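K.L.:
Just dropping this structure here.
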Amino acid sequence: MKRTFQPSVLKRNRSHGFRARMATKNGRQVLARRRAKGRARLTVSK
Amino acid sequence: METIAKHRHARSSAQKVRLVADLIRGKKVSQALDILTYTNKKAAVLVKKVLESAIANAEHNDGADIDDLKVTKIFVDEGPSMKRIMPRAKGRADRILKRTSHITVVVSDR
Amino acid sequence: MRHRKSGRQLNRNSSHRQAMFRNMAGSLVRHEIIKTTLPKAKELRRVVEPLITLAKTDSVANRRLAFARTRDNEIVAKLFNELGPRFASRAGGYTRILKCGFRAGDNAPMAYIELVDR
Amino acid sequence: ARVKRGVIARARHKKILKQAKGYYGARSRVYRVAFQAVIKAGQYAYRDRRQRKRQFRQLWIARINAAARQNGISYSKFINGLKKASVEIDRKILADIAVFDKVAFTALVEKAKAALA
Amino acid sequence: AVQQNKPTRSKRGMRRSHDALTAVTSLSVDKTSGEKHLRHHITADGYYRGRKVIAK
RNA sequence: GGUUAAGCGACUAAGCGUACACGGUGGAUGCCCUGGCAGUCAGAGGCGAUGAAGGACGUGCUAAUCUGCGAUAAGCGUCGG
RNA sequence: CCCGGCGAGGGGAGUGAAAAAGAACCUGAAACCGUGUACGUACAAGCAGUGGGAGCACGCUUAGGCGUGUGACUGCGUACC
RNA sequence: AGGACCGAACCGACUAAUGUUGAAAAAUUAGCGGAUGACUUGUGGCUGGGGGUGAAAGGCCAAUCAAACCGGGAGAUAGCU
RNA sequence: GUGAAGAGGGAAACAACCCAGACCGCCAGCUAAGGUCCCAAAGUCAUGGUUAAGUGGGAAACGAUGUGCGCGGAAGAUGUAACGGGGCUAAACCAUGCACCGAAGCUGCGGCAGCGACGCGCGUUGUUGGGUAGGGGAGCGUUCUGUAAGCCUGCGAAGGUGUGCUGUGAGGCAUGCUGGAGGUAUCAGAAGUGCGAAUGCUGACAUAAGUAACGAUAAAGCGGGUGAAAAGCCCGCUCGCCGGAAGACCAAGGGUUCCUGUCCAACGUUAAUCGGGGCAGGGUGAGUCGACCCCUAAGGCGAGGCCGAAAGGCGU
Ligand SMILES: [Mg+2]
Ligand SMILES: [Mg+2]
Ligand SMILES: [Mg+2]
Ligand SMILES: [Mg+2]
Ligand SMILES: [Mg+2]
Ligand SMILES: [Mg+2]
Ligand SMILES: [Mg+2]
Ligand SMILES: [Mg+2]
Ligand SMILES: [Mg+2]
Ligand SMILES: [Mg+2]
Ligand SMILES: [Mg+2]
Ligand SMILES: [Mg+2]
Ligand SMILES: [Mg+2]
Ligand SMILES: [Mg+2]
Ligand SMILES: [Mg+2]
Ligand SMILES: [Mg+2]
Ligand SMILES: [Mg+2]
Ligand SMILES: [Mg+2]
Ligand SMILES: [Mg+2]
Ligand SMILES: [Mg+2]
Ligand SMILES: [Mg+2]
Ligand SMILES: [Mg+2]
Ligand SMILES: [Mg+2]
Ligand SMILES: [Mg+2]
Ligand SMILES: [Mg+2]
Ligand SMILES: [Mg+2]
Ligand SMILES: [Mg+2]
Ligand SMILES: [Mg+2]
Ligand SMILES: [Mg+2]
Ligand SMILES: [Mg+2]
Ligand SMILES: [Mg+2]
Ligand SMILES: [Mg+2]
Ligand SMILES: [Mg+2]
Ligand SMILES: [Mg+2]
Ligand SMILES: [Mg+2]
Ligand SMILES: [Mg+2]
Ligand SMILES: [Mg+2]
Ligand SMILES: [Mg+2]
Ligand SMILES: [Mg+2]
Ligand SMILES: [Mg+2]
Ligand SMILES: [Mg+2]
Ligand SMILES: [Mg+2]
Ligand SMILES: [Mg+2]
Ligand SMILES: [Mg+2]
Ligand SMILES: [Mg+2]
Ligand SMILES: [Mg+2]
Ligand SMILES: [Mg+2]
Ligand SMILES: [Mg+2]
Ligand SMILES: [Mg+2]
Ligand SMILES: [Mg+2]
Ligand SMILES: [Mg+2]
Ligand SMILES: [Mg+2]
Ligand SMILES: [Mg+2]
Ligand SMILES: [Mg+2]
Ligand SMILES: [Mg+2]
Ligand SMILES: [Mg+2]
Ligand SMILES: [Mg+2]
Ligand SMILES: [Mg+2]
Ligand SMILES: [Mg+2]
Ligand SMILES: [Mg+2]
């Protein structure tokens, strides 16, 4: 069975990456929330 | 003079080792080594090493001679269990307990 | 029910059994003593000793039977040139099965089977 | 002022489990089962403190009946005669005498028979 | 189908009453080497019935 | 005396139960506090294009991670303690 | 030092006030699992107790019964929420 | 020539059996349908929740769908258990 | 009226029927309902009648030379099974009588408590004490604060675990062992104050059970090596399987799994000397391969711009 997660680094970075998050204010708020929570990994980037 | 050997965290369930332990309880140690030699169990190898260690402890630390020694007390206690996850069908996970045991042999001459 | 039936299945199908006993007969002929499980040794008697009896009479046809069996010219040559004459007078019982305890890996009853004149 | 329940809970559980000594299986090991066992045991003990008197009176009457019929009178007539003779020995003592003094019980039987005659 | 009641340690012991291993009745002693061995089995030093049957 | 007959009859524990002794497992309990929680009195109420918050990578006699630091890299100068 | 696989684990020795404080480490409860001992248990039917109760074992200190453990047999008795 | 025929790759999923605490949260085995097309497939892109998409089944939209998931209102409300 | 919210005795068993309302203790007595052959306590009781059907111990309409209450009618499916059983010719039925048994009822003895009356908290006395929802009263215990820079405590605290004593209870005290540094009277004060249930939550540990299973029925055998140990590791010889793949090379994806040495706790559904496991070391070399780069597609972003409460949407 084809499972739901079919990895693609390009698609991953484009849809969830740092620059994608910074592109919109809602993404920027995601980043602000993750910084407030103290996440070691802000995005899928690293 | 009682002399003890323990094998703590023996990797075998206490129920499997107690079968072998029952064979030699109260036996003369030469007879016990004979019995363990021809018992076709893993627990036989484990218990035999414990018994030989006990006999050697008696001879060396306590000065006793092997001909007088009997397996005065033998018991197997449960040691800590290692907990493992063995997947089953349909995404259900089952826990595997990998049980260990503490083998204690007490040899004495009287 | 298996009344009066003979031959051990040994948890193998027929082709595997036949191939395994061909191999094992070859090993027994070339080494003259092999260590195998007791049931396999007991069934191996019934495969090897007929080979030796066949080897008692040296002919082209007999050598071709001993080659159709065992499929090995090393083994056929040893049979007809050594074991045949070595056992020329002995009427059967060319092998000897010596029980030798238990296999460590799986507690199988092990046995040495050897040619009697080794 | 947080209160940890450990010591007090251990004390109550230990108390019940001590009362449950001798019971089979979980009934002496397991507090849920032991507590039920101890309560039922107390219930039984209360009921039996009553039943003990009935059982012993029944036993005394049986022994008195046996001894009286050995002396030729049934318990009914024997007790009736002792009432008639104004003899107030009770069944416990009467049964003790029946077992241990056949002569004294024979005297009592004769006294009762005289009263009934 | 599955139990309704936890079987007791008593019943577990009763079931296991037949699980005890039987020790080897007694060993044989080779007439030549003097080593003990299972009867009808070669000794650890390769003896059987007083014969060195396997070298080494 | 012995035999026979009749009657009655303990001694067994494969295991199991109860009690006790000694253990194992487990990590409760008690005790503990470099952690928190709530405040009081003060302080400061911002940081950032002189590049922030937050990171990446690096940096040691250093293999790792943490702390510090930034190719001048567990630190450089100067003034004072 | 010794057994052990140049193991694991253990027994000694030593340290220590204490290793039954040995790092799987303060105290170490209970479930659960054992070993030893006493008693019972293989003609016996059911909430497994309770009332009666023999026998046995054990500890006793007017030498007497007492205490403790067990519980043959027997009356009654269908858990808790 | 052909939404032509038979038939592998490939796409599907009609039947039966097995499996159904599976080898597998949908498979395996034996058969079956399409197999130059309204085909199939890689990579990338777009459509976002009362919204999308739908050769239309209330189908599908991350094993979730007669209204996704996550956080919040929120300790909703519960004459009920 | 009882149960609900009520135990006890009887009706075999049997909430609601009968008797009777449990304050506690007693190895005393008398009774109720109901009983008195044995199970099973008490009459194989007495007197006088009836029944022959096991009626008693299931039932009609109707029918019968039964007899001084009895018969047929009267068939069910696991087992007698429509007396509780054994059994009973009374141990059935009726009447009379006297006995006895029979309850946690009554009485006796000892104890506790509530309420009230009389007299000075005490006494005397009467009486009461089943209990759910619920109301009232009185306490126990836990943590913390004051008392308390007190008191106890290394001559052993808390905790744990036994034992004994003690109270109506919650409980309390003492003490052995363990433990090794805390505890805390008293009277007050405050509560995260008491658990067996919530298909409660978390951890631990059981059960089924040493059971099912060990994951493709392509398949192994033997010799040698190494090793503590080899079915599985290495070598060899056979053997079998794939071969439009189960071979080879990449992309994506992964990220050191690669190679060597070493180790075998854990991991590997077994063993393991072996390993994609632990540990250490090594290994990836580009002008030409690829990316980057140049160029664009779908699409994205988008100076200005247009639009929009704001956010923002579209777009040159
Ligand atoms: Mg899965
Ligand atoms: Mg035959
Ligand atoms: Mg097999
Ligand atoms: Mg074939
Ligand atoms: Mg506190
Ligand atoms: Mg206990
Ligand atoms: Mg059920
Ligand atoms: Mg079994
Ligand atoms: Mg026992
Ligand atoms: Mg060591
Ligand atoms: Mg300390
Ligand atoms: Mg400890
Ligand atoms: Mg314990
Ligand atoms: Mg009989
Ligand atoms: Mg008996
Ligand atoms: Mg039974
Ligand atoms: Mg009964
Ligand atoms: Mg076509
Ligand atoms: Mg489809
Ligand atoms: Mg079938
Ligand atoms: Mg198919
Ligand atoms: Mg077609
Ligand atoms: Mg076709
Ligand atoms: Mg529809
Ligand atoms: Mg879905
Ligand atoms: Mg909605
Ligand atoms: Mg609201
Ligand atoms: Mg709620
Ligand atoms: Mg109600
Ligand atoms: Mg009643
Ligand atoms: Mg009754
Ligand atoms: Mg009353
Ligand atoms: Mg009677
Ligand atoms: Mg009848
Ligand atoms: Mg009639
Ligand atoms: Mg008929
Ligand atoms: Mg019948
Ligand atoms: Mg009376
Ligand atoms: Mg009474
Ligand atoms: Mg009364
Ligand atoms: Mg009351
Ligand atoms: Mg305290
Ligand atoms: Mg205080
Ligand atoms: Mg609370
Ligand atoms: Mg409750
Ligand atoms: Mg089974
Ligand atoms: Mg089976
Ligand atoms: Mg099986
Ligand atoms: Mg396999
Ligand atoms: Mg080999
Ligand atoms: Mg293999
Ligand atoms: Mg090979
Ligand atoms: Mg690695
Ligand atoms: Mg490799
Ligand atoms: Mg392994
Ligand atoms: Mg090993
Ligand atoms: Mg590796
Ligand atoms: Mg464009
Ligand atoms: Mg735009
Ligand atoms: Mg603009």
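Positions of Cβ are set from backbone N, Cα and C atoms, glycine also.
Sequence annotations record features per position, and here Swiss-Prot assigns L-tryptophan binding site to B:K90 based on experimental evidence. B:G91 to A, D or S appears in Swiss-Prot as a published mutagenesis result, with the remark: Abolishes translation elongation arrest of SecM. Per Swiss-Prot, mutagenesis B:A93 to S, T or V is noted as: Abolishes translation elongation arrest of SecM. Listed in Swiss-Prot is the natural variant B:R8 to C, annotated as follows: In strain: SK1048; decreases translational rate, tRNA binding and subunit association at 44 degrees Celsius; does not alter 23S rRNA or uL4 interactions; not erythromycin resistant.
Mind running through what each feature is packed against?
P.N.:
Annotation for B:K90 (L-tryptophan binding site): no same-chain Cβ neighbours under 8 Å separated by at least 6 residues are found.
Sequence-distant contacts (6 or more apart, same chain, Cβ under 8 Å) of B:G91 (mutagenesis position) do not exist in this structure.
B:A93 (mutagenesis position) falls within a strand when secondary structure is assigned with DSSP. For B:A93 (mutagenesis position), the number of other Cβ atoms no farther than 10 Å from its own Cβ, over all displayed protein chains, is 8.
The secondary structure of B:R8 (variant position), as reduced to three states from DSSP, is extended strand.
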K.L.:
Same-chain residues six or more away whose CB lies under 8 A from the CB of B:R8 (variant position)?
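P.N.:
Looking at Cβ-Cβ distances below 8 Å from B:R8 (variant position), excluding near sequence neighbours, one finds B:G79, B:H102, B:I103.
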